[PDB]
Amino acid sequence: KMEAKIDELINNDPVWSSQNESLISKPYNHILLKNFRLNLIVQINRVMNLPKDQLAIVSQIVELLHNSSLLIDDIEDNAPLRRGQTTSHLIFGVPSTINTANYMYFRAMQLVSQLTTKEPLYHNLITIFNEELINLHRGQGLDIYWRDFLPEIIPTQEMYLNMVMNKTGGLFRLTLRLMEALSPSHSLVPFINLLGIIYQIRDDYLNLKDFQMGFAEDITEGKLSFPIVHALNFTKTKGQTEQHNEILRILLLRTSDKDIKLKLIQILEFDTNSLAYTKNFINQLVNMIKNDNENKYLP
Amino acid sequence: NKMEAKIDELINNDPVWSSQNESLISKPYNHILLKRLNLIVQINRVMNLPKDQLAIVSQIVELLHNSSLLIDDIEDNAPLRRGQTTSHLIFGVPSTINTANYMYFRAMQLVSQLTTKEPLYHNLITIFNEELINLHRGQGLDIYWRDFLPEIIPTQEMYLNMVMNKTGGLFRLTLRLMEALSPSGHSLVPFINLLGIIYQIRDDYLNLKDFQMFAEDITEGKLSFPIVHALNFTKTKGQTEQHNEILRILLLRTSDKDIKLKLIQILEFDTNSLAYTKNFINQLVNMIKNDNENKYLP
Ligand SMILES: CCCCCCCCCCOc1ccc[n+](CC(P(=O)(O)O)P(=O)(O)O)c1
Ligand SMILES: CCCCCCCCCCOc1ccc[n+](CC(P(=O)(O)O)P(=O)(O)O)c1
Ligand SMILES: C=C(C)CCOP(=O)(O)OP(=O)(O)O
Ligand SMILES: [Mg+2]
Ligand SMILES: [Mg+2]
Ligand SMILES: [Mg+2]
Ligand SMILES: [Mg+2]
């Protein structure tokens, strides 16, 4: 009867129930308790005009990738909070959270084959998906390397921006490239690239500016953020050796101490003027769009 | 206007990625490489893929397998892998997670180097997508049972389905790709499933028996084949104290050798879970070694 049971098992597809599906989803469902990623999709479809069926799936794909990457990013950044709530790995544990997020990457991958049945086009959608997830990992990998090997390598603004094109551009380009390929209707990748860059620097700027006015978690993480990259390279360039070292020392403290975090912010405001330099950099990037009268980037 | 020219050129180019950056983030992966091909070769005696293709099927499987191990070691808190320190303890959990995941997608990339045939590619990618979804499901269950014990005490049946997913995942992936690429009998899938099952129960068994004679599965808290049998056997025979002591030890996440040895001797003399397992393994191997009407074997 034992041999019968095995015979049966090995001849069937692996058993997986609905209840099992729920167990594995808990870490992902928790972050869902968190519509502007979709506002941009909706808006771009005015150009692309994908039928609502196809569009919804693109939206589901983007949602799984976005959410999953955030679940793993918080494990990678040791973040206690996300969207004001406790992060999933602190509730379900790092193990289940890593596994559930990765599981969702593959669920997203599965949705990609339900956008089309056209074999040339299907290949294309997969290549896009594959190429941008590879790019998201390269950027994430470099962002983490610099942070965990600090002070071995201090990136420059250029190195930083190439990291951003990969890390933050990945999902923006993946979304748009999928829509342009599905479109039955100039490419907007340059503009989505510009948008993702503005997006990452704003995220890095706001993380510091909300605290000065915000937990300033980036400091606790030791992150080579945009204002930090500028402050470090500014002090190196002006010989401000002790400030250079003081910034490194605070980054390396992986501190949650309110006071010390404040000391580093005051270094960036009074000494290097990095926060004002970032606010300005952003504005410039936006102006590029606000003053695109020929519509070279804009549709 | 020079910065704008710089920004303009940036956004109009593919993202920049140097071979240097490629090495810096390959560290956790390069490390586990310092420590399969045979099963792929024997199986090919039947599928006859040309050597150019077989080598790619092989790089794919290596990438997926080593990546699975990197992640597995983080999820299981393993200090050792193949006699050496685990990558996460050297480079940190963050880099190891990201690199391991990076390699899953590199492996996916390679799939398109297997054929130009659009219909076939679509099937290769589906097989790849299905078995990785399966691996994750299995791993999900193994990890949930362990980390929330005793919310769920799995039965032998549940363990086996978890294994069909978890371990059968890569075995089936390897085999389904080959069957799909073959230029030349019945599917060898059931055989490959039985092999994944023997491989896992054997792994669980050897982890304890080699210590009895570091029993890291005890430290980890894994609902291993021997442990599932003991937990169910104890409840069934009404050995309340033993059932609870097994759980208590598992929940300690202990590295105390005497404590691990106590658990092992409990499965040895009190529940006869070790003998049950050894014999279950023998029976399974017997299913193949006595397959005279080649219902499993080719
Ligand atoms: C048009 C599609 C929009 C999709 C939703 C927005 C996608 C933003 C993608 C950002 O990608 C990453 C990559 C790596 C890490 N993160 C998380 C950041 P945070 O914790 O500050 O929110 P990070 O830790 O990189 O600062 C995000
Ligand atoms: C033709 C196939 C070539 C590859 C064969 C791979 C065989 C082993 C597959 C095991 O798959 C998994 C899945 C999940 C976790 N593990 C790691 C095991 P261990 O740490 O004991 O080595 P597990 O943690 O599941 O006991 C392994
Ligand atoms: C993780 C980064 C860098 C931004 C992702 O999008 P947003 O952070 O702005 O939106 P939600 O996290 O609230 O989904
Ligand atoms: Mg983060
Ligand atoms: Mg991050
Ligand atoms: Mg393990
Ligand atoms: Mg495991």
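Counting starts with 1 at the first residue shown.
Method on record in the header is X-ray crystallography, 2.2 Å.
Note that Cβ sites are derived from N, Cα and C of the backbone, with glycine treated the same way.
As recorded in Swiss-Prot:
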- B:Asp72, B:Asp76: Mg(2+) 2 binding site (BINDING)
- B:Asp72, B:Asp76: Mg(2+) 1 binding site (BINDING)
- B:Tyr104 to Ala (Swiss-Prot position 107): Reduced affinity for isopentenyl diphosphate (IPP) (MUTAGEN)
- B:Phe105 to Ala (Swiss-Prot position 108): Reduced affinity for isopentenyl diphosphate (IPP) (MUTAGEN)
- B:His136 to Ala (Swiss-Prot position 139): Reduced affinity for isopentenyl diphosphate (IPP) (MUTAGEN)
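In terms of C-alpha distance, the listed mutagenesis positions B:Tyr104, B:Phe105, B:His136 place B:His136 closest to B:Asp76 (Mg(2+) 2 binding site). A break of 5 residues separates B:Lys35 from B:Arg36 in the model, with a C-alpha distance of 13 angstrom spanning it.
For B:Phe105 (mutagenesis position), no same-chain residue lying six or more positions away in sequence has a CB closer than 8 A to its CB. B:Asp72 (Mg(2+) 2 binding site) sits 14 Å from B:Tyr104 (mutagenesis position), taking the Cα positions as reference. Annotation: residues between B:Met213 and B:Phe214 (5 in total) lack coordinates; Cα distance 11 Å. Comparing B:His136 (mutagenesis position) with B:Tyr104 (mutagenesis position), their Cα atoms are 12 Å apart once rounded. In sequence order, B:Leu63, B:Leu64, B:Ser67, B:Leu132 constitute the residues six or more apart from B:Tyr104 (mutagenesis position) in its chain with CB-CB distances below 8 Å. The mutagenesis positions near ligand 6, defined by a Cβ under 6 Å from one of its atoms, do not include any of B:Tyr104, B:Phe105, B:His136. Checking the recorded positions B:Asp72, B:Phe105, B:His136 against ligand 7 with a 6 Å cutoff on the Cβ atom leaves B:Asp72, in sequence order. Counting every protein chain shown, the number of other Cβ atoms lying within 10 Å of the Cβ of B:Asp72 (Mg(2+) 2 binding site) is 19.
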